[PDB]
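K.L.:
Structure below; questions to follow.
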Amino acid sequence: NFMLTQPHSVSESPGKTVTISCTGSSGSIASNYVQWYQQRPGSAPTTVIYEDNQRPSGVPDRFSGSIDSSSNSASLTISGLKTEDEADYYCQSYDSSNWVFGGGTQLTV
Amino acid sequence: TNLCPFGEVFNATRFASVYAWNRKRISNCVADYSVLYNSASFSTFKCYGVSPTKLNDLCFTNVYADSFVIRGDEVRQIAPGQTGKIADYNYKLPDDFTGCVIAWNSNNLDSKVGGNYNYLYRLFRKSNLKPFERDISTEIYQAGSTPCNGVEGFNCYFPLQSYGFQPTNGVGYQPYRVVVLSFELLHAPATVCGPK
Amino acid sequence: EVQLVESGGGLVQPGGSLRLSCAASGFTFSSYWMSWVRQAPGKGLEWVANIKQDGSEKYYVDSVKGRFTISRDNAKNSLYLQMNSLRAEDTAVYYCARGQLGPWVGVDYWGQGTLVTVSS
Ligand SMILES: *[C@@H]1O[C@H](CO)[C@@H](O[C@@H]2O[C@H](CO)[C@@H](O)[C@H](O)[C@H]2NC(C)=O)[C@H](O)[C@H]1NC(C)=O
């Protein structure tokens, strides 16, 4: 029952910076790696950030994340906030012989 | 290529207590991390300092391995930084680790119906420990006043308490074997390294 | 480059048997884990199954297990998934996914996906 809690449509800023937080309920999310997947509806998704803080090749340096053990949540930060950043990001965490997935955050601009 | 004995570290019939954790070094072989991340029996595979993506490429001179038994509520206590009865007592980890932490559940192997009583732990100490120490002595604790001088009366309690392992409790109360791998490099030629 | 195309069946099949095959190319098949992820129309992502690189291990969740089987064939660089006894909530688009290091780090390359519709 490792349900992940994520708000919906929490990013309503045309500019400035973006912050998205996804937390866990059953246990500590800092024990295993938690990542975000950038998904374009009507198209194939791609990996924007993997592991704790590891940016894949070709991903711009604007995307960044952080891990906070006080609130048991993982954060995602976007700096540039261009028109290409329209996506819904799902937080994925590892469980014992199981995989979980977040609700998703529809990023509108 | 001579392969490092990763089998006996993980596939060990007997595991020591948390307060008496073993230490085994390995050198002059070829490390096989491909058997580690290709399995699914473990519950925690987190590597601090060294990313597991380049684990098969980054390679050093000495590798240290530990093994001890805890339960499910203090697996996060093994990580560097946080506190607890397994952090400020018994085991302790530095803040500059370049290694990995292994954790898996073994309930039937490490417990029976009658309840295990072969595992001990340091309940309380004079103070905290260094980033790497071993505590074997079973001396009686010192309260504000210590007039016992050899007895177990008031204000003088036994530091070792038996560990409760019964097969029908919750997930966090089940036994959890934990293996800690330590990676460091010295001014010496590399002994163990990734396959090519 | 990597090519991950599939030939799943979008034909309506209430409670029958349908097989999905996700072809792979551009990399060694018998070195990395394989997994399947499913998203409902208008809902979020969810996990269905995953399989070891040699086919020895396989895991599901409570709702999908007992009716879904999955086996890969590393000789022809392709994987197969077969399901039976479909129900109403299976109307979704199935994506075949590959693992970066195993079951821990997660997906690195995403497939195109075929939409599967079940109705009466
Ligand atoms: C610990 O023992 C288990 C069981 O014998 C080993 O798992 C097997 O390893 C061999 C070696 O490649 C594989 O061919 C089998 O498919 C494995 N079986 C299962 C069920 O996983 C395991 O490798 C051993 N651990 C180490 C570090 O060698």
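Heads up, chain B uses Swiss-Prot numbers, so what you see runs 333-528.
Placement of Cβ uses the backbone N, Cα and C atoms for every residue, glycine included.
Found this in Swiss-Prot, in case it helps:
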| type | residues | note |
| --- | --- | --- |
| DOMAIN | B:334-527 | domain 'BetaCoV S1-CTD' |
| MUTAGEN | B:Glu484 to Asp | Increased replication in human TMEM106B overexpressing cells |
| MUTAGEN | B:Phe490 to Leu | Increased resistance to neutralizing antibodies and human covalescent sera neutralization |
| MUTAGEN | B:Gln493 to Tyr | Reduced host ACE2-binding affinity in vitro |
| MUTAGEN | B:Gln493 to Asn | Reduced host ACE2-binding affinity in vitro |
| VARIANT | B:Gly339 to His | In strain: Omicron/BA.2.75, Omicron/XBB.1.5, Omicron/EG.5.1 |
| VARIANT | B:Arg346 to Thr | In strain: Omicron/BQ.1.1, Omicron/XBB.1.5, Omicron/EG.5.1 |
| VARIANT | B:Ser371 to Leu | In strain: Omicron/BA.1 |
| VARIANT | B:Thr376 to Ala | In strain: Omicron/BA.2, Omicron/BA.2.12.1, Omicron/BA.4, Omicron/BA.5, Omicron/BQ.1.1, Omicron/XBB.1.5, Omicron/EG.5.1 |
| VARIANT | B:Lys417 to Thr | In strain: Gamma/P.1 |
| VARIANT | B:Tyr453 to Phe | In strain: B.1.1.298 |
| VARIANT | B:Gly496 to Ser | In strain: Omicron/BA.1 |
K.L.:
Cα within 10 Å of B:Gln493 (mutagenesis position) is the criterion; apply it to the recorded positions B:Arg346, B:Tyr453, B:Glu484 and give the hits in sequence order.
P.N.:
B:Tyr453
K.L.:
Cα-Cα separation of B:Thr376 (variant position) and B:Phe490 (mutagenesis position), in Å?
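P.N.:
Cα-Cα distance, B:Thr376 (variant position) to B:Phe490 (mutagenesis position): 33 Å.
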K.L.:
So of all those recorded positions, B:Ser371, B:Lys417, B:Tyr453, B:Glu484, which one's Cα sits nearest to B:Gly496 (variant position)?
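P.N.:
Result: the closest of the recorded positions to B:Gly496 (variant position) is B:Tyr453.
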K.L.:
Under a threshold of 6 Å between Cβ and any atom of ligand 1, which of the recorded positions B:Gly339, B:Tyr453, B:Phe490, B:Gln493 are retained?
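P.N.:
Among the recorded positions listed, those whose Cβ sits under 6 Å from ligand 1 are B:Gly339.
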K.L.:
Suppose we draw a 10 Å sphere around the Cβ of B:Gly339 (variant position). How many other Cβ atoms does it contain, all chains included?
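P.N.:
Its Cβ has 11 other Cβ atoms within 10 Å.
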K.L.:
Have a look at the recorded positions B:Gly339, B:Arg346, B:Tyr453, B:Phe490 and say which one has the shortest Cα distance to B:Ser371 (variant position).
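P.N.:
Ranked by Cα distance from B:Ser371 (variant position), first place goes to B:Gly339.
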K.L.:
What residue among the recorded positions B:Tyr453, B:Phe490 has the most other CB atoms lying within 10 A of its CB?
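P.N.:
Ranked by Cβ atoms within 10 Å, first place goes to B:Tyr453.
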K.L.:
For B:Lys417 (variant position), what residues in its own chain, 6 or more apart in sequence, show a Cβ-Cβ distance under 8 Å?
P.N.:
B:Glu406, B:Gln409, B:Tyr453, B:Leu455
K.L.:
Recorded positions B:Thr376, B:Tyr453, B:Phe490: which sit with Cβ under 8 Å of a chain A Cβ?
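P.N.:
Cβ contacts with A, in sequence order: B:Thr376.
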K.L.:
So, in DSSP terms, is B:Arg346 (variant position) helix, strand, or coil?
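P.N.:
Reduced to three states, the DSSP call for B:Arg346 (variant position) is coil.
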